[PDB]
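Colleague: Before I ask anything, let me first share the structure, which is written out below as structure tokens.
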Amino acid sequence: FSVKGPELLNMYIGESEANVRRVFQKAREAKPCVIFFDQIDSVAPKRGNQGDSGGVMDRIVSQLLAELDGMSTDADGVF
Amino acid sequence: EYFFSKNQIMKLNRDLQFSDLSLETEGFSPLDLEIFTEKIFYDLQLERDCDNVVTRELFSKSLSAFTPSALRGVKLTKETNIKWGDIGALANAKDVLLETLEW
């Protein structure tokens, strides 16, 4: 499984549940499987470089970290 | 005590005291106690041989595999226990937490 760079961002507000949540949990739903990323330097801007115009980069980056990390009780091969 | 009397002959031996042990859990309705005491009976009736019965240890094990009817549908989780001392360095925070939560 993979997402091609900013395949995540989307028109409406509340972008994250429209894609990144559904796919990233789908990788937990799948059997042992990678997620491939490219151009992370486009997907997760350094949050300190704050952005105007809805700051959506903060929304993506927060949801991505929350779904990714900690991984307690969750070592299901999601490389 | 009534349910341990009712459906089938049973005895907890004083290996545990009969009162207090209930407070091993709390979120239970009376309906929960019925099904829970059935789970106890069947589980130890399975893990022990088909002879006479006593609940010690196996109660404390099996209670791990249950949640009350009020909760079972709503999301809940339990972690791989990072016990107090495992994160225990700079205990100051953990102590603040335990103090303020345990009241």
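Shown for chain A, in order and in Swiss-Prot numbering: 794-872.
Method reported for this entry: electron microscopy, 4.7 Å.
Using N, Cα and C of the backbone, Cβ positions are placed for all residues, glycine too.
Quoted from Swiss-Prot, the note attached to the mutagenesis of A:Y805 to A states: Cells are unable to grow on a medium with oleate as a sole carbon source. Among the mutagenesis results in Swiss-Prot, A:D831 to Q has the note: In PEX6pB2; increased amount of peroxisome-bound PEX6. Results in accumulation of PEX5 on peroxisomal membranes. The residue drawn here is the original one.
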Colleague: Relative to the Cβ position of A:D831 (mutagenesis position), how many further Cβ atoms are located within 10 Å?
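Modeller: If we count other Cβ atoms within 10 Å of A:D831 (mutagenesis position), we arrive at 12.
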Colleague: Which whole-number value in Å describes the distance between the Cα atoms of A:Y805 (mutagenesis position) and A:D831 (mutagenesis position)?
Modeller: 23
Colleague: Based on DSSP, name the secondary structure state of A:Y805 (mutagenesis position): helix, strand or coil.
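Modeller: Where A:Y805 (mutagenesis position) sits, the three-state DSSP reduction gives coil.
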